[PDB]
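**Q** Shown below is the structure under consideration.
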Amino acid sequence: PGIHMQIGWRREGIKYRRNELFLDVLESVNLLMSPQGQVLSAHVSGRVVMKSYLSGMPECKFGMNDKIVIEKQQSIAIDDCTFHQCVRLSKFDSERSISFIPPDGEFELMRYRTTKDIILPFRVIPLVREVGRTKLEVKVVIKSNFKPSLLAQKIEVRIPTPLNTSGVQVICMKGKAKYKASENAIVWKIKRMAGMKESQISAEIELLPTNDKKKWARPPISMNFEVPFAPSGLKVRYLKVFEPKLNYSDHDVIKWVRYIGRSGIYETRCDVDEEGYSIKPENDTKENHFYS
């Protein structure tokens, strides 16, 4: 008369020398924008990734800024949500609670979709004034829209060029830029850029008009960037833990949180053991922490 629960995704007797967990919030923000700035199309697809280095059978509870925020007065509006099997869905439907017993090591806790209240990290404003059939004048400004303390990185703006181009001279003060004729685009790279900033690029584009009477469609300005926050607005409120056999809780745990927002289609038009103890697995930016 005693039933033995056996979780298919977590063995028993897991031991870590130090109880700790990792949370990676990985979002791709996509956009189609008009030259004037009208949002024609936008969505974020995100996923919370978790690396559990916890001992025993910990009973966790993931807390974010959902529509429980609407009860206590920034948030994330989740259109669609899919969970790992470990997540009790019963509780999520009754109380919006993401409770679970995590697998050992890395697992994807949830993926999601978002279309409203997206923090669009960048706006591109393009001008193209034709000045004769000889020349084209191109002015492209990029506005960063996030906290000034924060830095976007690995930025690349691909401004398309028309096929009938004999050559182009370009100038920018921030970053570096090359006209890659093979590509049919001037490619503009900036290493870092803080929030609430401007930056301009000007390109005098000389034309060779052989064809006449036909102006064909051209690709839009596409941007790549990496941003240290969730463009959906996702903020991790807590990761509560309770393991009643070993009597330890989140107060006895180190939680490591990271946000990696990355551009998607952002377009604008013109474990092992040893002695019982499990071992953490291991190209990434190095930071000296006391407990690392």
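Heads up, residue numbers simply count up from 1 along the chain you see.
For this deposited structure, the header notes the method as X-ray crystallography, 2.6 Å.
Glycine is treated like the rest: Cβ placed from N, Cα and C.
Here's the feature list from Swiss-Prot:
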- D24 to A (Swiss-Prot position 176): Abolishes interaction with TTGN1 and EGFR (MUTAGEN)
- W256 to A (Swiss-Prot position 421): Abolishes interaction with TTGN1 and EGFR (MUTAGEN)
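Relative to the rest of the structure, where do these features sit?
**A** According to DSSP, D24 (mutagenesis position) sits within a strand segment.
The Cβ of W256 (mutagenesis position) has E20, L21, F22, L23 as same-chain neighbours under 8 Å, each 6 or more residues away in sequence. Secondary structure at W256 (mutagenesis position), taken from DSSP and collapsed to helix, strand or coil, is strand.
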**Q** Looking at the ends of the gap, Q73 and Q74, with 13 residues missing, what is their Cα separation in Å?
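**A** Cα-Cα distance across the unmodelled segment: 11 Å.
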**Q** Just jot down the residues in the same chain as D24 (mutagenesis position), at least 6 apart in sequence, with C-beta under 8 A of its C-beta; none if empty.
**A** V48, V49, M50, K51, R258, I260
**Q** How long is the Cα to Cα distance in Å for the two residues, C270 and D271, that sit at each end of the 41 unmodelled positions?
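**A** Those two Cα atoms are 51 Å from each other.
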